[PDB]
Amino acid sequence: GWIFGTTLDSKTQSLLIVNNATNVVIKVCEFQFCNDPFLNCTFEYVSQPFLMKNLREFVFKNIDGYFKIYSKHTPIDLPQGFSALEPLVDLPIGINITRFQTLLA
Amino acid sequence: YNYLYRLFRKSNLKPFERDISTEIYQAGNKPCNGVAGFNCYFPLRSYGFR
Ligand SMILES: *[C@@H]1O[C@H](CO)[C@@H](O[C@@H]2O[C@H](CO)[C@@H](O)[C@H](O)[C@H]2NC(C)=O)[C@H](O)[C@H]1NC(C)=O
Ligand SMILES: *[C@@H]1O[C@H](CO)[C@@H](O)[C@H](O)[C@H]1NC(C)=O
């Protein structure tokens, strides 16, 4: 998963993206954050998982209140080849994003 | 007084950005520390429709 936000302390809205090999859960509302999961909310998104030696590349950008996510899974360290990335989503989040972090198992 | 508008902000607003956060504005040098006073104003001001 990933977390995006300005201060990430339940004072401003913070995007949260979670994968669980069954679906993609995306929300925008705020909470206090501490590292990773183990074992007032405006926008909610449920989609298909972004999952499957194998290199997975993602591009995240924030343009005009739109969070755009592109992705590509390829079979192969970054090699010398060339591979394009296809767009997955363009969500209308509309928040101020300046910091982010990753979410492990 | 049911309608409020944002009056003070550190920077301009990006297009289609919602700013629902409510912290006391710092218009001076000394910190407000949650207390409205000199150079320390509440950002949300209520409309006075009559
Ligand atoms: C998103 O939030 C950041 C963090 O507050 C804003 O950056 C601040 O900008 C003001 C004025 O531009 C500065 O006085 C602060 O020092 C900045 N803070 C940090 C931590 O750099 C940023 O302006 C916000 N985005 C928008 C579009 O307003
Ligand atoms: C967000 O939560 C705070 C505190 O619980 C509350 O005061 C505020 O009304 C909530 N926002 C909305 C849009 O209800």
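Heads up, chain A uses Swiss-Prot numbers, so what you see runs 103-141, 165-177, 187-210, 215-243.
Cβ atoms are placed via backbone N, Cα and C, with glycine included.
Listed in Swiss-Prot is the mutagenesis experiment A:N121 to Q, annotated as follows: Partial loss of biliverdin affinity. Of all Cβ atoms in the shown protein chains, 14 besides its own fall within 10 Å of the Cβ of A:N121 (mutagenesis position).
For the natural variant A:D138 to Y, Swiss-Prot gives this note: In strain: Gamma/P.1. The structure shown keeps the original residue. The secondary structure of A:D138 (variant position), as reduced to three states from DSSP, is coil rather than helix or strand.
A:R190 to K appears in Swiss-Prot as a published mutagenesis result, with the remark: Partial loss of biliverdin affinity. In three-state terms derived from DSSP, A:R190 (mutagenesis position) belongs to an extended strand segment.
Neighbour list (A:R190 (mutagenesis position), Cβ cut-off 8 Å, at least 6 residues apart, same chain): A:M177, A:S205, A:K206, A:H207. Swiss-Prot lists A:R190 to S among its natural variants, and the accompanying note reads: In strain: Gamma/P.1.
Within 10 Å of the C-beta of A:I210 (variant position) we count 10 further C-beta atoms, all protein chains included. In three-state terms derived from DSSP, A:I210 (variant position) belongs to neither a helical nor a strand segment and is classed as coil. According to Swiss-Prot, the natural variant A:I210 to V carries this note: In strain: Omicron/BA.2.75.
Among the natural variants in Swiss-Prot is A:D215 to G, noted as: In strain: Beta/B.1.351. Residue environment of A:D215 (variant position) contains 4 other Cβ atoms, counted within 10 Å of its Cβ in all protein chains.
Taking Cβ-Cβ distances under 8 Å and a sequence separation of 6 or more, the neighbours of A:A222 (variant position) in its chain are A:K206. Annotation of the natural variant A:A222 to V in Swiss-Prot: In strain: 20A.EU1; the original residue is retained in the structure shown.
Quoted from Swiss-Prot, the note on mutagenesis experiment A:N234 to Q is: Increased resistance to neutralizing antibodies. Sequence-distant contacts of A:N234 (mutagenesis position), defined by Cβ-Cβ distance under 8 angstroms and a gap of at least six in the same chain, are A:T108, A:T114.
By a Cβ separation below 8 angstroms, chain B lies close to none of the variant positions A:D138, A:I210, A:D215. Among the recorded positions A:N121, A:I210, A:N234, the ones whose Cβ sits under 6 Å from an atom of ligand 1 are, in sequence order, A:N234.
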